[PDB]
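**Student:** I'd like to ask you about the structure that follows.
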Amino acid sequence: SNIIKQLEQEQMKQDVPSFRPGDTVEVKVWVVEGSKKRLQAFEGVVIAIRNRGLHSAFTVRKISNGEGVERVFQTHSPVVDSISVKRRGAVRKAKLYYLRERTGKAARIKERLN
Amino acid sequence: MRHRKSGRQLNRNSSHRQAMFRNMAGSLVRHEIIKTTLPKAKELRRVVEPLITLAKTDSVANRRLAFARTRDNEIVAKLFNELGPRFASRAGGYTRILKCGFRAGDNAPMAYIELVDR
Amino acid sequence: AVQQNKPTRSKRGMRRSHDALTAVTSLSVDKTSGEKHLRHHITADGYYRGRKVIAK
Amino acid sequence: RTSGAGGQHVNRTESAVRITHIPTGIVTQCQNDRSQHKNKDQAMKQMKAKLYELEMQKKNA
Amino acid sequence: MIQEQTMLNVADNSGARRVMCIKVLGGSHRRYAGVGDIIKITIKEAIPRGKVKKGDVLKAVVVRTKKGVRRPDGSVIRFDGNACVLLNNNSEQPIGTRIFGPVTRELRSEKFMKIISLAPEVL
Amino acid sequence: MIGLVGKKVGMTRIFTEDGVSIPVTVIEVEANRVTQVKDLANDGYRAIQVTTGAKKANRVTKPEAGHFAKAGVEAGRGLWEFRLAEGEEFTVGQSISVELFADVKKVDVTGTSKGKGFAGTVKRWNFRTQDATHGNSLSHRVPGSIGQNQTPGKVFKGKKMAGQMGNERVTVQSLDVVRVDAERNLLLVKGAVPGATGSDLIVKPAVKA
RNA sequence: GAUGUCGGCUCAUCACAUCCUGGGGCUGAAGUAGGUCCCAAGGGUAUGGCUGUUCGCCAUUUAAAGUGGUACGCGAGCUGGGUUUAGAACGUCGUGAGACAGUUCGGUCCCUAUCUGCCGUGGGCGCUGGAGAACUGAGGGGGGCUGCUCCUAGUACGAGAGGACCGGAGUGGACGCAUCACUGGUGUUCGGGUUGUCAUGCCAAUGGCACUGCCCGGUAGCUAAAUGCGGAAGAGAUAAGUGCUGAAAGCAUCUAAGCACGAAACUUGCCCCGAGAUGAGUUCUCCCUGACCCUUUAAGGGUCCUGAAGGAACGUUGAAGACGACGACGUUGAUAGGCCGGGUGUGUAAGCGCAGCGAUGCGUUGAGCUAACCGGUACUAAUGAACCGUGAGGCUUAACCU
RNA sequence: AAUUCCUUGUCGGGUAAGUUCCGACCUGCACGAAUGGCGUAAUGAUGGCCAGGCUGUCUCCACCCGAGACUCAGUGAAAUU
RNA sequence: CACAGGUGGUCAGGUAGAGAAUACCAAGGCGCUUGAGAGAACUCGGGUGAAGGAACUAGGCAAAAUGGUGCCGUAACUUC
RNA sequence: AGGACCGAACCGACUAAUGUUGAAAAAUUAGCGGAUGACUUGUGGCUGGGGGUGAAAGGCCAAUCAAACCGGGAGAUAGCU
Ligand SMILES: [K+]
Ligand SMILES: [K+]
Ligand SMILES: [K+]
Ligand SMILES: [K+]
Ligand SMILES: [K+]
Ligand SMILES: [K+]
Ligand SMILES: [K+]
Ligand SMILES: [K+]
Ligand SMILES: [K+]
Ligand SMILES: [K+]
Ligand SMILES: [K+]
Ligand SMILES: [K+]
Ligand SMILES: [K+]
Ligand SMILES: [K+]
Ligand SMILES: [K+]
Ligand SMILES: [K+]
Ligand SMILES: [K+]
Ligand SMILES: [K+]
Ligand SMILES: [K+]
Ligand SMILES: [K+]
Ligand SMILES: [K+]
Ligand SMILES: [K+]
Ligand SMILES: [K+]
Ligand SMILES: [Mg+2]
Ligand SMILES: [Mg+2]
Ligand SMILES: [Mg+2]
Ligand SMILES: [Mg+2]
Ligand SMILES: [Mg+2]
Ligand SMILES: [Mg+2]
Ligand SMILES: [Mg+2]
Ligand SMILES: [Mg+2]
Ligand SMILES: [Mg+2]
Ligand SMILES: [Mg+2]
Ligand SMILES: [Mg+2]
Ligand SMILES: [Mg+2]
Ligand SMILES: [Mg+2]
Ligand SMILES: [Mg+2]
Ligand SMILES: [Mg+2]
Ligand SMILES: [Mg+2]
Ligand SMILES: [Mg+2]
Ligand SMILES: [Mg+2]
Ligand SMILES: [Mg+2]
Ligand SMILES: [Mg+2]
Ligand SMILES: [Mg+2]
Ligand SMILES: [Mg+2]
Ligand SMILES: [Mg+2]
Ligand SMILES: [Mg+2]
Ligand SMILES: [Mg+2]
Ligand SMILES: [Mg+2]
Ligand SMILES: [Mg+2]
Ligand SMILES: [Mg+2]
Ligand SMILES: [Mg+2]
Ligand SMILES: [Mg+2]
Ligand SMILES: [Mg+2]
Ligand SMILES: [Mg+2]
Ligand SMILES: [Mg+2]
Ligand SMILES: [Mg+2]
Ligand SMILES: [Mg+2]
Ligand SMILES: [Mg+2]
Ligand SMILES: [Mg+2]
Ligand SMILES: [Mg+2]
Ligand SMILES: [Mg+2]
Ligand SMILES: [Mg+2]
Ligand SMILES: [Mg+2]
Ligand SMILES: [Mg+2]
Ligand SMILES: [Mg+2]
Ligand SMILES: [Mg+2]
Ligand SMILES: [Mg+2]
Ligand SMILES: [Mg+2]
Ligand SMILES: [Mg+2]
Ligand SMILES: [Mg+2]
Ligand SMILES: [Mg+2]
Ligand SMILES: [Mg+2]
Ligand SMILES: [Mg+2]
Ligand SMILES: [Mg+2]
Ligand SMILES: [Mg+2]
Ligand SMILES: [Mg+2]
Ligand SMILES: [Mg+2]
Ligand SMILES: [Mg+2]
Ligand SMILES: [Mg+2]
Ligand SMILES: [Mg+2]
Ligand SMILES: [Mg+2]
Ligand SMILES: [Mg+2]
Ligand SMILES: [Mg+2]
Ligand SMILES: [Mg+2]
Ligand SMILES: [Mg+2]
Ligand SMILES: [Mg+2]
Ligand SMILES: [Mg+2]
Ligand SMILES: [Mg+2]
Ligand SMILES: [Mg+2]
């Protein structure tokens, strides 16, 4: 209700960039190795966005070292330091789960030149 | 468990329910008062009142939407030419249900559902 | 599955102890016509809460 | 219970006998007769014979 | 979520191409193994000159799963296939010398640090 | 120790600076007013009765209204009792706020679990279903055997069978207290507490510790 | 004048002759690890290959993969591979019909629960004036498992190899309870794509039918694979066992008098039910303070007047629910629908304009639509009534006022 | 071996593990030449074994859509005793 | 039995389709002689399902899967 | 050309589920086999009980078959209940 909405608004980030399903984004996240906290970048196509307030999330799919990896980031998590849109993609669906069956030239996404 | 769920199956499949409520909505618009069962009337409210709210604003798009919801141009015309203008100021609740005894054939609880202004 | 012994008239009546019907507690009287009716239902003449609702 | 057990009796009775020599690891088994006692006798005979042949084989070698 | 009869790919240069989980080790009635868990595997396909041969029974550590791993903030990392690294049956140290594909931070332990060091990317 | 009666506002998450999402249940613990204090001399045991919230005057019966008026407190949506310890002492009319739990680390939350209705053995007692195919005849989710052949010749008491599941008092013990927001009258506890949103919860200092 | 059977499945329950975990004695017990016996039944006590198999062997685990009873538990719970009819064939026996604790291929598993029992859920009356709540706890049930790592400590022990007891912390497996914040499933009540066909006069736009026609997404709810929590600590009395003091029996002696320890077993401690606990308990609060007549004259019956507290009924309903029941609300109202705003999902509606020969693209445009969600809002429906429930509540004896 | 009791014979193949299967062996309890012997392409709702694909068959079940079951009105059995 | 059974011959529209298959329709005929609610277990008939993929079982039973036309190409063995 | 191939009508009936006081004294649903032939079907005829007919199962001969049904011998006989 108003109570939970207040408790969530006080935790929501205020700078989350606008990204649509199909865009290529780089998410820099905090990884901690023992005693040193550094930033690691995950760049790939946003194949799903779940808009749910503080519980908002987005899935990014990359092909790393010959293997497909998907990472579901909690948008307002303190571990996601930054999100940047490196390329705007032109899709028509909201969930590009069909890319999971496509590889190489078959998985290309046209740029939204607008 | 049906926790926090809406709608009545009414011992029908979904297509049958949709067709029945389309026909019954047309009948209520046409006659302005009909006698049905109490469950069916309490669902006809949720079918019909949104149509009148749609008719409140007259556009080609809204007329086509109303045709899709109620495939009959006489009902669309009445909604957009009389009923909408009539219920313009009313917020909601364009219908009322009056319980009217039990059906002789099956002891079914019966009711009259009518447009409020009628 | 079926009875091994015939149940009695006593047991029959005991089972039917909960089968009795319940009379209507009271009938409401319309403020305008004075006709009696089931509460929250229209009268036979078509009056509910003092207003004729169905013409006949 | 023995295999191909034909009838209520055979399905019910523990007639088949298997004898294992723990040191040797050799096994004999009999389920020819309807009687556990006769089956155990035949299996004991076979166990003695197999231990004999084991030592016979060693000596022949 | 690897169980018995699950076929996994191999992420090292040990020479196996396909292995099958025959037991999820470490518990009675333990059902599933996830990233960082040791399983007993049989080699179903191997390259001709590899160190390991088809039909060998050894151990392996699951390094990539389709079910994925869940990070403390609720995030999940999912891979497109189930992959393991074969380990010696006794020492439980990696048999190969190269690791192919990404591995996760869950693998980091004093035991599996060799894999972490030899990995192309630790996600 | 005494506890407080609150309401299940819902479930949320708290994001800590070290990248951990704590699942929390938000309990609105309004001021609980003491309507009666029971003692050894008069009642044989030491306890406080508390009320919380508000009620329609037209829905408060005269018998209940007399009790509230004797206390000198406004009517609440119910009355609950808490057994007092040896040192604990309160007075009628005193109000107790969520600040009581400020230094409490773990709490036990009791509520009425969501009601599942007439539930089968598979759902209620985690029975295993029989084979879906391979010849099973009308017995895919049925209980199976319920006893032995003649000895005992009866079904034992407490046999796990189908029946009502849920809508019963359930206590979850040793839940962390994530936050005590006194100004919003909120208690944020880690994990899931019994009951649906809008239900009453009895929150006590943890007994196991 | 019929007690259905091997194995499996589902569900078990008890015994202890204990497989693991607990406690101990002796050891041919240095430590680690064992052997053997005693106490202990709280919890726990594999998945596969082969075979109809039980059994068994084998592979790989586990702390362990216990032994048994229960019609070798359980077919009005399931199966039907084996066995057990009728078909057929092989080997063998017989001249033959046929036969085989020989084998081989195929071959109908009914029952709507009356009673007891059990799991749930109501109605009645009782509990001694009626009523609304909160309790107490006689009693009953649940639960009780365990691995690995680290510290102690490479310490004690040991020639080395190896390697502790006691005590502490962390993290798992299996099991159970709850919940849906997250990750997912579902989501024929939301959106979109698309095939065939029919219809809405036609175009455009829609609708119907084809498993929701086929699909792609997805709200609420429900839910696991998701994520919180639990097993305990402590106390009492003990088992085997260990003792102190101590005679009978100038010694000795754990015992005879007296005294102290001693386990997952017992009684508690934790969770739930629980006053039909007829031994029906306790506390708080609320309500009712009229007259008259008869009889067989009493815990008697009437007559009038009075109808309280509260309940029930009815209606709107609910994360409550088979029906009951339980909860919320009924105009002095947010109970349900509608409506309004938001959110969410889908993914840029239609119409119009432009580009293109055209399919189509672009602009208007993150557009349009949007269930169960959230915040509001009396527009619709929750009717004034009526109904049930009474009028101060027995006797005896105490104590106190009197 | 539709034949072999012993017997899950032994050896080889396949499997992590194979009383079944396949290839041999010959010690044929108790094969054998028109109650035919040994082969055999094609064929088979024929028996056994193996693999790929596929999957709620299963780990381990969850949700949804319909018809019953449940409540109300009407009609109204049965075995058994 | 106003019973999901059995019963020979004749007629043969449109669109798609090879078709008398199949889907939707025409002419024509019907909604099947108990209804109304609710939306528990369980049974029946379907839909979907994370990760796995025969571990199930006597046995892949059942389900899932494959599925058209044209072209390319196609093994042992063979009675060609 | 073909006791040829695929597949409706048509004829059949291999598997499962349902039903088992059934919608049905043998069916329904999803699949399954043949489908120019030793095919299938209408009408009529013929074969009769120790007889018929049987691509053979003791199969079929009016829901009856190791000897049909109806009537008679007949109140067969029953050391049995
Ligand atoms: K009728
Ligand atoms: K022990
Ligand atoms: K010992
Ligand atoms: K025990
Ligand atoms: K055996
Ligand atoms: K047992
Ligand atoms: K028996
Ligand atoms: K029985
Ligand atoms: K009885
Ligand atoms: K959820
Ligand atoms: K959901
Ligand atoms: K269409
Ligand atoms: K002494
Ligand atoms: K009482
Ligand atoms: K409302
Ligand atoms: K556009
Ligand atoms: K447009
Ligand atoms: K939108
Ligand atoms: K032979
Ligand atoms: K001959
Ligand atoms: K020949
Ligand atoms: K064959
Ligand atoms: K004859
Ligand atoms: Mg609702
Ligand atoms: Mg019905
Ligand atoms: Mg009754
Ligand atoms: Mg015999
Ligand atoms: Mg419920
Ligand atoms: Mg059956
Ligand atoms: Mg079934
Ligand atoms: Mg039985
Ligand atoms: Mg008898
Ligand atoms: Mg003992
Ligand atoms: Mg005991
Ligand atoms: Mg105990
Ligand atoms: Mg076994
Ligand atoms: Mg087998
Ligand atoms: Mg016995
Ligand atoms: Mg047994
Ligand atoms: Mg038995
Ligand atoms: Mg059989
Ligand atoms: Mg025969
Ligand atoms: Mg057959
Ligand atoms: Mg049965
Ligand atoms: Mg107990
Ligand atoms: Mg939610
Ligand atoms: Mg989802
Ligand atoms: Mg869907
Ligand atoms: Mg749609
Ligand atoms: Mg037209
Ligand atoms: Mg058109
Ligand atoms: Mg149509
Ligand atoms: Mg349809
Ligand atoms: Mg049609
Ligand atoms: Mg002495
Ligand atoms: Mg323990
Ligand atoms: Mg109830
Ligand atoms: Mg949106
Ligand atoms: Mg559209
Ligand atoms: Mg072999
Ligand atoms: Mg062979
Ligand atoms: Mg021969
Ligand atoms: Mg001859
Ligand atoms: Mg021959
Ligand atoms: Mg043939
Ligand atoms: Mg009835
Ligand atoms: Mg009829
Ligand atoms: Mg046609
Ligand atoms: Mg047709
Ligand atoms: Mg249903
Ligand atoms: Mg089903
Ligand atoms: Mg399906
Ligand atoms: Mg699946
Ligand atoms: Mg999948
Ligand atoms: Mg696969
Ligand atoms: Mg198997
Ligand atoms: Mg098995
Ligand atoms: Mg099949
Ligand atoms: Mg299919
Ligand atoms: Mg042919
Ligand atoms: Mg015909
Ligand atoms: Mg035939
Ligand atoms: Mg058929
Ligand atoms: Mg053919
Ligand atoms: Mg054909
Ligand atoms: Mg014969
Ligand atoms: Mg006949
Ligand atoms: Mg004769
Ligand atoms: Mg005579
Ligand atoms: Mg006679």
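If you're wondering, the header gives electron microscopy, 2.8 Å.
The backbone N, Cα and C atoms fix where each Cβ goes, and this holds for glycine too.
Not my notes, these are from Swiss-Prot:
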{"type": "MUTAGEN", "residues": "E:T97 to A", "note": "Reduced RsfS binding"}
{"type": "MUTAGEN", "residues": "E:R98 to A", "note": "Reduced RsfS binding"}
{"type": "MUTAGEN", "residues": "E:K114 to A", "note": "Reduced RsfS binding"}
{"type": "MUTAGEN", "residues": "E:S117 to A", "note": "No change in RsfS binding"}
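Give me the local environment of each listed feature.
**Tutor:** According to DSSP, E:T97 (mutagenesis position) sits in a coil region rather than a helix or strand. If you take the C-beta of E:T97 (mutagenesis position) and look for same-chain residues 6 or more apart in sequence within under 8 angstroms, you find E:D12, E:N13, E:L118.
Long-range C-beta contacts of E:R98 (mutagenesis position), restricted to its own chain and to partners at least six residues apart, with a cutoff below 8 Å, comprise E:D12, E:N13, E:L118.
According to its DSSP assignment, E:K114 (mutagenesis position) is helical. Around E:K114 (mutagenesis position), the same-chain residues six or more apart in sequence whose CB sits under 8 Å from its CB are E:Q93, E:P94, listed in sequence order.
Less than 8 angstroms from the CB of E:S117 (mutagenesis position) sits no same-chain residue that is six or more residues away.
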